[PDB]
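K.L.:
Structure below; questions to follow.
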Amino acid sequence: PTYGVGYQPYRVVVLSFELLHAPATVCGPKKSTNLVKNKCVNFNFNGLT
Amino acid sequence: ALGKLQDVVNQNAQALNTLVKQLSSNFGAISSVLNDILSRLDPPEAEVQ
Amino acid sequence: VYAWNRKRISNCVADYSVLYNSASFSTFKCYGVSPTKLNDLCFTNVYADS
C-alpha cells in the first residue's frame, strides 16, 4: 500500500473483438424490427449498416 | 474483323471496371468502406481516414 | 501478467455504455473502435484478457 502510484497494483482488462465472416454472436441492447421488403429502407444486419 | 469496334467497347468497360475497383482500395485508411469508419470511429477520428 | 487470464465471450447481448459511464477506471481507451459507437455493433467473439 505504501508504494508509489506507478508501482501500486493496477487491474487491467483488454477487450479484443473478433468479427470474422461468421454469424455475430455478441451484440448490443438493440431491438429487432419486423422485416420490410421492396422499399428504400435503412438496414442494419448485425452491424452491417 | 470487328476488332476495331470490339476493342473500343472493351476499353470503355475496362475503364469502368478499374474505376469501380478503386473503391476497394484502402488508400491508407483503416477500411475501404465508409460505413465501417463512420460506425466505428468518432468524427474527430473518422475524418482523419 | 505472465499468466493473463483470457475469457471467451459469445452468444449473449451486453451493453457497453455502462463501463464508460462508470468513472472508476483510471484509464479507458479504445483502438479501432469508439466506446460510444460500441453499443450498437455486433461481433462474432469477444476476448476479455485480465
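Going by Swiss-Prot, the residues shown for chain B are 944-992, listed in order.
If you're wondering, the header gives electron microscopy, 3.6 Å.
Placed from the backbone N, Cα and C atoms, the Cβ positions cover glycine too.
Relevant sequence annotations retrieved from Swiss-Prot are reproduced here:
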VARIANT   B:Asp950 to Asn  In strain: Delta/B.1.617.2, Mu/B.1.621
VARIANT   B:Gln954 to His  In strain: Omicron/BA.1, Omicron/BA.2, Omicron/BA.2.12.1, Omicron/BA.2.75, Omicron/BA.4, Omicron/BA.5, Omicron/BQ.1.1, Omicron/XBB.1.5, Omicron/EG.5.1
VARIANT   B:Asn969 to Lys  In strain: Omicron/BA.1, Omicron/BA.2, Omicron/BA.2.12.1, Omicron/BA.2.75, Omicron/BA.4, Omicron/BA.5, Omicron/BQ.1.1, Omicron/XBB.1.5, Omicron/EG.5.1
VARIANT   B:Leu981 to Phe  In strain: Omicron/BA.1
VARIANT   B:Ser982 to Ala  In strain: Alpha/B.1.1.7
K.L.:
Once the chains shown are all counted, how many other Cβ atoms turn up within 10 Å of the Cβ of B:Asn969 (variant position)?
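P.N.:
A count of 9.
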K.L.:
Which one is it, among the variant positions B:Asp950, B:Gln954, B:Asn969, that lies nearest to B:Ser982 (variant position) by Cα separation?
P.N.:
B:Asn969
K.L.:
Suppose we draw a 10 Å sphere around the Cβ of B:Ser982 (variant position). How many other Cβ atoms does it contain, all chains included?
P.N.:
20
K.L.:
Once the chains shown are all counted, how many other Cβ atoms turn up within 10 Å of the Cβ of B:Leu981 (variant position)?
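P.N.:
Total other Cβ atoms inside 10 Å, all chains included: 15.
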K.L.:
Taking CB atoms only, which of the variant positions B:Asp950, B:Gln954, B:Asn969, B:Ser982 fall under 8 A from chain A?
P.N.:
B:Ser982
K.L.:
For chain C, which of the variant positions B:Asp950, B:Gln954, B:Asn969, B:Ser982 fall under 8 Å by Cβ?
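P.N.:
Listed variant positions meeting the cut-off: B:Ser982.
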K.L.:
Same-chain residues six or more away whose CB lies under 8 A from the CB of B:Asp950 (variant position)?
P.N.:
none
K.L.:
List every residue in the same chain as B:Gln954 (variant position), at least 6 positions away in sequence, whose Cβ is under 8 Å from its Cβ.
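P.N.:
Set apart from B:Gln954 (variant position) by at least 6 residues yet with Cβ under 8 Å, there are none.
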K.L.:
Hey, does DSSP put B:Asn969 (variant position) in a helix, a strand, or just coil?
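P.N.:
Going by the DSSP assignment, B:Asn969 (variant position) belongs to neither helix nor strand, so it counts as coil.
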K.L.:
Can you tell me how far the Cα of B:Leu981 (variant position) sits from the Cα of B:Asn969 (variant position), in Å?
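P.N.:
Cα-Cα distance, B:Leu981 (variant position) to B:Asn969 (variant position): 15 Å.
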